[PDB]
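See structure below.
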Amino acid sequence: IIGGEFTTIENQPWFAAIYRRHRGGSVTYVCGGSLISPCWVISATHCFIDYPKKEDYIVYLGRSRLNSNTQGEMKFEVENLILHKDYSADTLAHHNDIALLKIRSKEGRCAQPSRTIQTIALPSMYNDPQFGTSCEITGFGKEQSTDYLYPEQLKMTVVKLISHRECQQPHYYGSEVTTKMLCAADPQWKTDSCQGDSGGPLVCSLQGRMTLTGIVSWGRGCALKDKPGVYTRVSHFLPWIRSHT
Amino acid sequence: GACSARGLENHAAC
């Protein structure tokens, strides 16, 4: 997250931290995700496409820090890793960039709701906030484009939804953005998601309910003028989600 | 570059 503010898991208790094991045993951070039911985390396909073996991954819930344990956290293996069959990427855009992880602990259990672990509601179909609406993004991704390290403490910020018509202008992203994507950015371009935030939640208030409106997917650079963050539009994937869960 | 962007996390080339 470029700009924004530090936070803790209590302010985004559906946030899932996804790591990968390496041959040799070191574990490194991959991507964010969102807990949509006790046994199911939703994320981005591009996070896993190069190493699609479910045994490679570890999922934490209730975690506020990247490389230290948070009190109350739960650790899970990935029972099933479901990537979107119509995924595709070009130099920039990632199409159908959505993935489901069925989580299960060593004891055979799913998430137990607590003060630090809660689910997030899905939107109703084709129901998104109007353009200019402020929404939240959360993650452990870079604080600057040029950073080598990821922040050790969870961050969040606010971005505003951009209309498809505006995001499709040539000076923004042209035809690389589809109707199954949502664009969001800061009016001054000073805050944004970045590398390592992929798979994490874009949350908006809809009908007086906190709702998973987007999944961090792609962008050209981070917090760069005329280059919004691009998010998988969750309200266009409800049949895919319901069928695979 | 591309490898420092959203889209190429956990990629073999990067």
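Swiss-Prot numbering applies to chain A: residues 179-423, in that order.
Per the header of the entry, the method used was X-ray crystallography, 1.8 Å.
Using the three backbone atoms N, Cα and C, a Cβ is placed for every residue, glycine included.
Secondary structure at A:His224 (active site, charge relay system), as computed by DSSP, is helix. Positions annotated as active site, charge relay system by Swiss-Prot: A:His224 (among others).
According to Swiss-Prot, the feature active site, charge relay system maps to A:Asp275 (among others). In the three-state DSSP assignment, the secondary structure recorded for A:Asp275 (active site, charge relay system) is coil.
Taking the Cβ of A:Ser323 (mutagenesis position) as reference, residues of its chain lying under 8 Å away and at least six apart in sequence are, in sequence order, A:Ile180, A:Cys372, A:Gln373, A:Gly399, A:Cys400, A:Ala401, A:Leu402. Under its mutagenesis entries, Swiss-Prot includes A:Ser323 to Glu with the note: Abolishes phosphorylation, proadhesive function and ability to induce chemotactic response; when associated with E-158.
The active site, charge relay system annotation in Swiss-Prot covers A:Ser376 (among others). Cβ neighbours of A:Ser376 (active site, charge relay system) (same chain, under 8 Å, six or more residues apart in sequence): A:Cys209, A:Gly210, A:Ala222, A:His224, A:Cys225, A:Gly319, A:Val394, A:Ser395, A:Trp396. The secondary structure of A:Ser376 (active site, charge relay system), as reduced to three states from DSSP, is coil rather than helix or strand.
A:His224 (active site, charge relay system): 26 other CB atoms within 10 A of its CB, across all protein chains. Of all the Cβ atoms in the protein chains shown, 30 others lie within 10 Å of the Cβ of A:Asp275 (active site, charge relay system).
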